[PDB]
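Peer 1: First, the structure itself, so that you have it in front of you.
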Amino acid sequence: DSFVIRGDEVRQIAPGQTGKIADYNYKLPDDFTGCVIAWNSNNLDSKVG
Amino acid sequence: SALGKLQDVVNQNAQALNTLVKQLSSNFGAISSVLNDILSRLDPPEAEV
Amino acid sequence: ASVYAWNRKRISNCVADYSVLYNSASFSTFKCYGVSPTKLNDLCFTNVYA
C-alpha cells in the first residue's frame, strides 16, 4: 500500500493512532498484522516551483 | 445463640455475596472501576487495556 | 508566561467544543492521555485548567 505523506505524519501510520490522515486519508485496524516501510524522497517528489 | 449453626451458614453465604458485590467497586489498576466510564472516555486501543 | 511561572486559567460554566481543537492542523502535538480526543464532546467536566 503505497502513498506519499509529510515527514511529521509518519507517526500516524501505525495501529491505534489518532490524526488527520489517520482519520480522513488512511486508516489501519487495531489488530493490524503487517508493517510499514518509509523513506525520504526529497530528490524525486519535490520541485523548486 | 441456640440456632448459631444455621445463622452462621446464612451469614457466610450473605457475606460471600456481599464481598463479591463489593469487588465490582475495585479498579484493579485501571483508570476507573466503572466500565461505562472507560468506554465513554477512551478509544478501543486503550479502553481494551 | 514562562515555564517556571506558567499561567493557570480556570475553565468553568461554559459549553466547550473540542472539534475546533481536534480538526485544526496548526497543532503540532495534540495528545490526550486519560481520555480519548474524540470523546471529549460527549463528556461533562469541571476542574478544567489551562
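The numbering of chain C matches Swiss-Prot: 348-397, in order.
This entry, so its header tells us, was determined using electron microscopy, 2.4 Å.
Including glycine, each Cβ sits where the backbone N, Cα and C put it.
Below are the features I grabbed from Swiss-Prot:
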- C:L368 to I: In strain: Omicron/XBB.1.5, Omicron/EG.5.1 (VARIANT)
- C:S371 to L: In strain: Omicron/BA.1 (VARIANT)
- C:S371 to F: In strain: Omicron/BA.2, Omicron/BA.2.12.1, Omicron/BA.2.75, Omicron/BA.4, Omicron/BA.5, Omicron/BQ.1.1, Omicron/XBB.1.5, Omicron/EG.5.1 (VARIANT)
- C:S373 to P: In strain: Omicron/BA.1, Omicron/BA.2, Omicron/BA.2.12.1, Omicron/BA.2.75, Omicron/BA.4, Omicron/BA.5, Omicron/BQ.1.1, Omicron/XBB.1.5, Omicron/EG.5.1 (VARIANT)
- C:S375 to F: In strain: Omicron/BA.1, Omicron/BA.2, Omicron/BA.2.12.1, Omicron/BA.2.75, Omicron/BA.4, Omicron/BA.5, Omicron/BQ.1.1, Omicron/XBB.1.5, Omicron/EG.5.1 (VARIANT)
- C:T376 to A: In strain: Omicron/BA.2, Omicron/BA.2.12.1, Omicron/BA.4, Omicron/BA.5, Omicron/BQ.1.1, Omicron/XBB.1.5, Omicron/EG.5.1 (VARIANT)
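For each feature listed, report its degree of burial, its nearest neighbours and the pertinent distances within the displayed model.
Peer 2: Cβ neighbour count for C:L368 (variant position) (all protein chains, 10 Å cutoff from its Cβ): 14.
C:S371 (variant position) falls within neither a helix nor a strand when secondary structure is assigned with DSSP, and so counts as coil. All protein chains shown were included, and the count of other CB atoms within 10 Å of the CB of C:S371 (variant position) stands at 10.
Long-range Cβ contacts of C:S373 (variant position) within its own chain (separation 6+, distance under 8 Å) are none.
Within 10 Å of the C-beta atom of C:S375 (variant position) sit 6 other C-beta atoms, taking all shown protein chains into account.
In sequence order, no residues are near C:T376 (variant position), counting only same-chain partners six or more apart with C-beta under 8 A. Under the DSSP three-state reduction, C:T376 (variant position) is assigned to coil, being neither helix nor strand.
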Peer 1: Please report how many Å separate the Cα atom of C:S375 (variant position) from that of C:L368 (variant position), as a whole number.
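Peer 2: Spelling it out, the Cα of C:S375 (variant position) and the Cα of C:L368 (variant position) are 11 Å apart.
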